[PDB]
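Below is one structure, written out as structure tokens; comments come after it.
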Amino acid sequence: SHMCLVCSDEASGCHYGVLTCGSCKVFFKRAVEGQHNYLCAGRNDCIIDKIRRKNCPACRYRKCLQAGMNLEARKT
Amino acid sequence: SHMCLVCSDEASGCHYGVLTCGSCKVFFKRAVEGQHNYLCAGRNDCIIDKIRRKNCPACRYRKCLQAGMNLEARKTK
DNA sequence: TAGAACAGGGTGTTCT
DNA sequence: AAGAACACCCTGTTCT
Ligand SMILES: [Zn+2]
Ligand SMILES: [Zn+2]
Ligand SMILES: [Zn+2]
Ligand SMILES: [Zn+2]
């Protein structure tokens with residue numbers, strides 16, 4: 001009951017390999033299967049917090065990936 | 001000139017005083033008539049264009065004001 | 001944990 | 001022009 005590793009909201013467990021909130025869990029699944037090519041409108045370093053995480057899915061997705069989120073994580 | 005001065009998409013006319021596209025017309029009306037408590041996740045200079053204008057309402061609204069958008073542009077002869 | 005599904009919000013086009 | 005309104009999409013929650 002701590003804090004999302006992606007946005008620093010309240011984490012609701014470990015999803016796809018990483019301690020993340022529920023909003024980040026579902027955002028990640030959607031980004032991976034939708035195959036979206038997001039583009040940042042700043043510098044590829046946007047603030048991803050509870051308030052701003054929706055602004056830049058490019059940087060949010062990148063953070064997910066860099067925290068090591070992965071769909072075949074449980075299979076491991 | 002026929003490009004939107006807020007996002008560079010194709011402008012459809014002069015709205016609220018400024019050459020803009022229909023999306024920036026209604027975005028601006030919505031932002032002025034309501035709350036626009038928006039937060040930039042970058043450094044307040046996000047690139048606002050057709051493909052990214054959705055990412056940052058803080059910056060898209062600053063750009064509208066900066067271009068001179070105002071609701072009473074019409075009644076302002 | 002993982003996913004469907006719903007419900008709310010923002011967007012951008014049509015307005016036979 | 002200006003504005004209503006509709007469909008679409010994205011997000012985040014509740015439920016399984
Ligand atoms: Zn999160
Ligand atoms: Zn970004
Ligand atoms: Zn525009
Ligand atoms: Zn911004």
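FYI, residue positions are counted from 1 along the chain as it appears here.
Header entry for method reads X-ray crystallography, 1.9 Å.
Positions of Cβ are set from backbone N, Cα and C atoms, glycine also.
For the mutagenesis result A:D45 to R (Swiss-Prot position 481), the note given in Swiss-Prot is Disrupts dimerization and decreases transcription transactivation. On its own chain, A:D45 (mutagenesis position) has A:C59 as residues at least 6 apart in sequence with a Cβ closer than 8 Å to its own Cβ.
Summarising the environment of A:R52 (mutagenesis position), the number of other Cβ atoms within 10 Å of its Cβ, over all protein chains shown, is 20. The note that Swiss-Prot attaches to the published mutagenesis A:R52 to Q (Swiss-Prot position 488) is: Loss of chromatin specific function and reduces chromatin remodeling. Abolishes interaction with SMARD1.
Mapped onto three states, the DSSP output places A:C64 (mutagenesis position) in helix. Taking a C-beta cut-off of under 8 Å and a sequence gap of six or more, A:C64 (mutagenesis position) has these contacts in its own chain: A:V6, A:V18, A:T20, A:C24, A:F27, A:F28, A:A31. Swiss-Prot gives this note for the published mutagenesis A:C64 to Y (Swiss-Prot position 500): Abolishes interaction with POU2F2.
The Cβ of A:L65 (mutagenesis position) has 15 neighbouring Cβ atoms from other residues within 10 Å, across all protein chains displayed. Here Swiss-Prot notes a mutagenesis experiment, A:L65 to P (Swiss-Prot position 501), with the remark: Abrogates DNA-binding and transcription transactivation. Abolishes interaction with POU2F1 and POU2F2.
Between the CA atoms of A:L65 (mutagenesis position) and A:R52 (mutagenesis position) there is a gap of 18 Å, rounded to the nearest whole number.
Secondary structure at A:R52 (mutagenesis position), as computed by DSSP, is coil.
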